[PDB]
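Some notes on the structure that comes next.
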4 protein chains.
Amino acid sequence: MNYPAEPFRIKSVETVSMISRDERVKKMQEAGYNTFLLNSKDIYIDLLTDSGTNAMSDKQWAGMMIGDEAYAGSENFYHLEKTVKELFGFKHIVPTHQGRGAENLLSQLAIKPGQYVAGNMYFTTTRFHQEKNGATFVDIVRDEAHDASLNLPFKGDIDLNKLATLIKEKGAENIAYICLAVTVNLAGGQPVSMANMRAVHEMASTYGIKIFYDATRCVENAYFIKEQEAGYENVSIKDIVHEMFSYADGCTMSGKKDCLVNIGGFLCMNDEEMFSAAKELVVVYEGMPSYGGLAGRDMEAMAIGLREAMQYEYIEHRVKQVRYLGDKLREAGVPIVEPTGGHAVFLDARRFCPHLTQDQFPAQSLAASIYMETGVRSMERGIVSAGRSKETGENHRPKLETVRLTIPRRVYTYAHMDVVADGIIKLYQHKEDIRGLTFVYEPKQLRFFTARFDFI
Amino acid sequence: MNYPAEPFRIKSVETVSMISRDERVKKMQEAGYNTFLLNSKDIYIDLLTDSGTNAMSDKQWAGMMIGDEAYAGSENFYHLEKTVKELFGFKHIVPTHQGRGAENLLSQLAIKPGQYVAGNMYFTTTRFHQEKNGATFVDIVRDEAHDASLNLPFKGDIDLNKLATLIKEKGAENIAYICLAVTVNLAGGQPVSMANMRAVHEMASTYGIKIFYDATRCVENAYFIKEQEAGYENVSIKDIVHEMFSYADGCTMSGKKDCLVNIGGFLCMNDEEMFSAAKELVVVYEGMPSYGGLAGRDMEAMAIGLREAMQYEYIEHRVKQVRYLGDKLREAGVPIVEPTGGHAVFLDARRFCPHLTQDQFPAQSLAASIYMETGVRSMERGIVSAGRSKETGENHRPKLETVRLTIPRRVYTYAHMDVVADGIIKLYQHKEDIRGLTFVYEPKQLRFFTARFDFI
Amino acid sequence: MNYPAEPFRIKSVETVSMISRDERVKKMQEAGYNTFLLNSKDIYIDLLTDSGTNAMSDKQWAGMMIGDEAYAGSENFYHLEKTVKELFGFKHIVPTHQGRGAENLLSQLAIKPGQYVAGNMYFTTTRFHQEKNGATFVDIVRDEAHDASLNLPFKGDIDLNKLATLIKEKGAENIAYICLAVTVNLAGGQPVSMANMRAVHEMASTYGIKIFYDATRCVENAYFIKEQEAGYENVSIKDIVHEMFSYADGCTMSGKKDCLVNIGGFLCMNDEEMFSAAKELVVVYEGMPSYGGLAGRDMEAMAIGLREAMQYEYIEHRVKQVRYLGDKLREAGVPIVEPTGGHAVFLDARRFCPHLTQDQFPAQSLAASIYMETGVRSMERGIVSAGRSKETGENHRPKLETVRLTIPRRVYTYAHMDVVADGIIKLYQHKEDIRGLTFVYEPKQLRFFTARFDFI
Amino acid sequence: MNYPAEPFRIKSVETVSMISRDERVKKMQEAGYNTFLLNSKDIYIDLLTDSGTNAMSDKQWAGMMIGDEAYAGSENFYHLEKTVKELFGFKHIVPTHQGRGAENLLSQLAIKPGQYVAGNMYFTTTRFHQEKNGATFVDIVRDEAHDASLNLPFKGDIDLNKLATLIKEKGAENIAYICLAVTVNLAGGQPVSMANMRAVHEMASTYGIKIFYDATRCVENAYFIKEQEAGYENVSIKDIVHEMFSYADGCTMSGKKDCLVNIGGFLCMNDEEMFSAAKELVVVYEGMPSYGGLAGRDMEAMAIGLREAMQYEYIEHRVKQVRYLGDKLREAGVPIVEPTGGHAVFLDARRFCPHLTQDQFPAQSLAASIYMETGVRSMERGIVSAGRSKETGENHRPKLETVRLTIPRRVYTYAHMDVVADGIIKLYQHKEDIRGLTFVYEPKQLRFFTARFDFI
Ligand SMILES: *Cc1c(COP(=O)(O)O)cnc(C)c1O
Ligand SMILES: *Cc1c(COP(=O)(O)O)cnc(C)c1O
Ligand SMILES: *Cc1c(COP(=O)(O)O)cnc(C)c1O
Ligand SMILES: *Cc1c(COP(=O)(O)O)cnc(C)c1O
């Protein structure tokens, strides 16, 4: 019922051009009705992603001025190494320019062809490197996680029965590692309980199976645990995060998310053998282990942001601001995925546009409409992005045809949230007016990135 | 009824420490219950002033990086000179480190001992330099302006009958110049209509009297003209600002206000004789005419800021965010000054605390309570600031005993406004609880700046 | 005989702590006499590498303030794409966090198992990706390039007879592409003449072979052409660079070198098929094609830096400052690699320490001595870095046992060069005093990065 | 004989346009042969002044990012106050936008009409405020200080006999205060010995007279004391500065000089009465005592800069880089003022152009020639700047007809010094070629700032 005011003041702003609706319609047109083809400069509120779109603090910007760009022995690296070792509790750290860079490394080092990798759902880049290195992905998340309507807490929890069964039918020796993600993106940014992580660790530990977290949004997960897990009411975010990682053997992290930066990531591990091997591999892909594809100034900004992310008031507002958007939409009966995750709100384009068939790209059309009416860009996560089968050469028909409204950290206000909520509510009240779309140009690769459409 | 969402995104934020109510009470104690003694770091929302507390843009910060610190011929100066000439339309410009710097200059140049200076109300620093140079200030603002309850538009307007009479009982030749201020600070930030400026210029131009504006908040004034003056509904802010100045002979500007900067100001004029004399005088007070006590980077930032302030959406949201605070307070029956100005909301401490006599400093105590309860700093504008008579050595009893809630530009959100509004409304419901204050230490000079008190 | 003064002024400085010789000796001891283990903060002059250690301009820092961090459609991306298209002349560009990131991409896209890749010498990362993807590297550089004493111009040139013979003995169809590097690192930073680039292109065009440049230091190369190639005396650096690339099908670029930045790189190509395939591949390794693992601000700084690098006076001073260090050392009879390249000076550790056998690591010891005596860090490029055979498990005995003095761009002065030169000349006069080293700890991987030694 | 290398690295550079000699000649022409009219952008090396043209450090730029712009209680002010109290040892400090601002204040507070002000020579701004406030300036520096050819150390010392006599012929009660400047500008930047500061204090103390230091270049002074005063060889710069100020009652400081900043200054004092009165006066001229016309970020940069100036290596290089220029010039027989000061070199235009009469403006023409030949800008300090009498309406004929070459801190290299020294040596060897100048346009005020000339 209550939403907190920003636990910070605005130090500097990014000016935006408020173009008319007539202009937005023309721009949408030229973009082929594909929000991905829109120019950043032509967008008022950009909710395409929460990756690298964060606003830094004055302290981080101060850190950006004292970048020690030395190839080795940089003071910024020591700062990052010390901070991560202190907060995550891992023994070694290898910086990487992004989260995927770390995933490429881990997968090349922890997977042997024909092995299995079990995890609670997946993410495109992380799953790619897994399979790329000869492994078979096995989803062991609870089934309720797949129910977009089920309003249940900790939908990202792993189903221990599915895990135990896997171990039984394939053998511990055949499971490279368990990839536990926090939060679970695919499900809408759903958290994992501390009880589950503890339980999975107990089982895996019994069979000597490795556990690597995809901690890109571990602080948001930390907040849900503090908010909804019994006994964690009075535990600090910092302490919750420390315990979370005490059940993992390492992790891949995208600083571009919860580390409050615009670039940066890293790989963590306790194993010395794996650390030494990782050091040799990072050289050819990211750079020396002393900087890993990151400028010294960026390692400083990331070490600072990680620390800023631990402030309760900051994360509470971050998550509640997303909750605010979901709440407003739910109050008007707009079809969204439940419950609201920590970083975004997903709209059910299917239920939103019942007059359209998935083959008429409702999610893509909804997104286009959202921009023309409010100037906010959202990302289509439906049939268009799902792509079309290689063999049958036909469109994949994903279970969910959604439009994702992803919120960057510390960039928008509740007033901005009202602009997108009011705009979508108005669209919903006249949803029959939303037209279907058709391909006028469909590239072969990355079709969602450059395909152009036209109304049916 | 409707308030616009911020026409910008947050680029960087200023971290703030949220200290408990207990700590705030302790800090206020140590500060002698005087908000002017509180440490900036101990304040959540600082509404002490709108001067130099503005948030700059990414474009301004980029300019901050290309400062041409040359003692002469700096590129930044040319940028500023070109901008001001374009936007204000004046012939010459002399930069100064602050608005007062410009006033000191114009006063030493346009005033002759015994001459008179008429204007709509006054400001401390400006009137000082006026008198300091042997001149008598004559307030020619409409009487209604003095009525804090009269909800009347353009209260800052000049009484043309009060003027004509002045010219009559004293002689044009005895009036140095007319000091028209936009907006009028003393009344609460009230605007002056274009019709008034034009009429004043018509009369003065007749008797050859000089007109110099105090344009510190000329852009807020322009917004009121576009919003409430008939015929300007469709005129651009830029076009309104240009005409405003077409009725003046020069001006003194405080970039710290409407120029969206943290430091800076300038003096403009068309007279070449005055310009040449100004050049000679600036040398000994601010610095060369080519920089006047401002770093190159700051002249660049100010040139950029002035341009940014011309954006309608920006100024509209600026003024409306202040209106929002006023509306919320009025809705709860809190006594405030009417109508709401463009840069601040003034609380009527007299009506707020009817259980306290002015000699118990209601405004001062109201300000201390507001901080201890919400963490927001406000400024007292009553008996404590009015000081005490030199002769009678007794406290001056100002007509209005108010607490000023001044809003910096682009720094806070409506959520922030709700924090100060809900806290003052709650205080009002239990106003009888507010205690009177007493001097435990009263400096002789700048008492309001360092005086310390204690509860009665 | 003449060296030009810096074609720029200092805008900001990086403070350094000048520790004593006693302190430096203690520091060196603690670092196991390995310069790779020294803290950047304990170094006065760091000549470890010219990679990402460059000093940016005020215009570049201004650009760092206007980063459009949008996931797609960023204004900075357009700035970089337009700039590179204009200066390099390639049709398409794909940004990468670094040069290796672009190499990984090109190798995966242009090599098929069993094919051959011919080039003028090689670089560690680039060769790794070549072989990693199933190709056999063939060195076709002129034989003189291997004679470190031969003072001959354009030692980086490709031997057209070696290339023609390759095409003859293996079949044009079996040659993935020709990898022409400018300048040639391994030889000491030696240039490639325009005549050679044109001839190579003529032959390759005949057989339909692909040509991709490893342009990390193409601007330094351009200067040498302007300085020593007949007919280019009056051609602009900008025009020479455009012609160079007119003979290639694409290129991999490390912005960390000649683009005057601390991070960044990119992949260029004219072929649309390859461009489409590269776009799909960059996603999983670097990021969207619209940012490729680089923050928007960095794409802006790299675009600006590339344009700054085209100024003749800047590149002339850059190369000549390196020539200055080499001239001073040569004048004193200190053994170095000839002629001096464009980014570094290589000391011949073998001839420097004739009292030591390569097995006693002369280059590693010379490097430790240079730091203890002057406070400047250099990199060992000899037996330690060469490593030990995997099979025989024995140290590789590289032909050249050197110490590299790599000069960052726009970071040091001639006075700093005098410091390293005078210290090295002094050490040379008592070279017999340099002690041999022995491993006290030899890691299995990246041994030159963390190995620790002790005097013999 | 030996000159130290820069004790810092270049973090960022200010690019410059290297226009040809033909262009420079064209530019000088349009500037009316007056260097004060040249655009900063058309200059290579700007030696107009060392005021506010300094290069800040990466640490200072970091401080610029955390500017606490609160009107009162700013953290940056506490940082500055604490730093000055600690380094200078004074009780109170009142910041001002510039040093003049501090002079204006002190003059108004400590001078009573008719009183006398004695000091070692004078400076324009400071002397003005002295006389403007009804006081007579009495020069009590040693007579040797006026001998531009006398290579005598500590020419800035006060002749104690001249002082004692003053106190005798006028009475201590009639002497406002003693203004001791460190260093002494008018003489060329000459230092005052610690023994003299101690002596003067001992005498003034006896008669209860006041001593205020014009410490704008107190760190350069401190270096000379450490270098040439017996017994201070082993005292830290920090400790020398502390003792220096222990003999004063306060001081006016221009951070634009030795504080390594581009703007800012302050007034120091131990007297509470003066402090309180100073607080009331600053409000109307600079701003609140809590910022005094300075942005929060600038107080931070000044606090950090002051500390950086205390590094022996930095100040030694600073003074020795200027010495280097004087040494090169003297070695070629070029007529300069002796000895070389700590911040500038003065050329003797009279002896430089013996073929010209002061009436033909040799200094002004020399300055013009220096620019057309090298691209460096210098300041005319002869007849043109001396102006012409108000009564007789004729040109004043200053004792010294010089061209001042003032060096900013941390902006140029020795190579830049060679460019100016080599160009001036070449002009000297053909001095007879320097032509006389004649006014083509002479303003009445600030004639040196905008007068235009032409060759006779
Ligand atoms: C964003 C993300 C990653 C890593 O991608 P980044 O761009 O590389 O750093 C990994 N997992 C999840 C669940 C993510 O959301
Ligand atoms: C703030 C203000 C000024 C100028 O003061 P600043 O600090 O000097 O620049 C002048 N007039 C009014 C009405 C003001 O509100
Ligand atoms: C530096 C370099 C590269 C690319 O490496 P970076 O770190 O990745 O960008 C490629 N080739 C040569 C010859 C280089 O010197
Ligand atoms: C520079 C200087 C001052 C002060 O002038 P600034 O511009 O105001 O701060 C005072 N005295 C001397 C001797 C100076 O050199």
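First residue shown is number 1, and so on along the chain.
Quick reminder: no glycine exception, Cβ is built from N, Cα and C everywhere.
In Swiss-Prot, a published natural variant is listed as B:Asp157 to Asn, annotated In strain: MT-10509. Mapped onto three states, the DSSP output places B:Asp157 (variant position) in coil. Around B:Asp157 (variant position), the same-chain residues six or more apart in sequence whose CB sits under 8 Å from its CB are B:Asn120, B:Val141, B:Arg142, B:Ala145, B:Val192, B:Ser193, B:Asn196, listed in sequence order.
Swiss-Prot gives this note for the natural variant B:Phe212 to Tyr: In strain: MT-10509. DSSP classifies B:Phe212 (variant position) as strand under the three-state reduction.
Swiss-Prot documents B:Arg397 to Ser as a naturally occurring variant and attaches the note In strain: MT-10509. B:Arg397 (variant position): 13 other CB atoms within 10 A of its CB, across all protein chains.
The number of other CB atoms found within 10 A of the CB of B:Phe212 (variant position), across every protein chain shown, is 26. Under 6 Å, Cβ to nearest atom of ligand 4: this is the test, and of the variant positions B:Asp157, B:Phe212, B:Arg397 it is passed by none.
Of the recorded residues, B:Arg397 (variant position) and B:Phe212 (variant position) place their C-alpha atoms 31 Å from one another.
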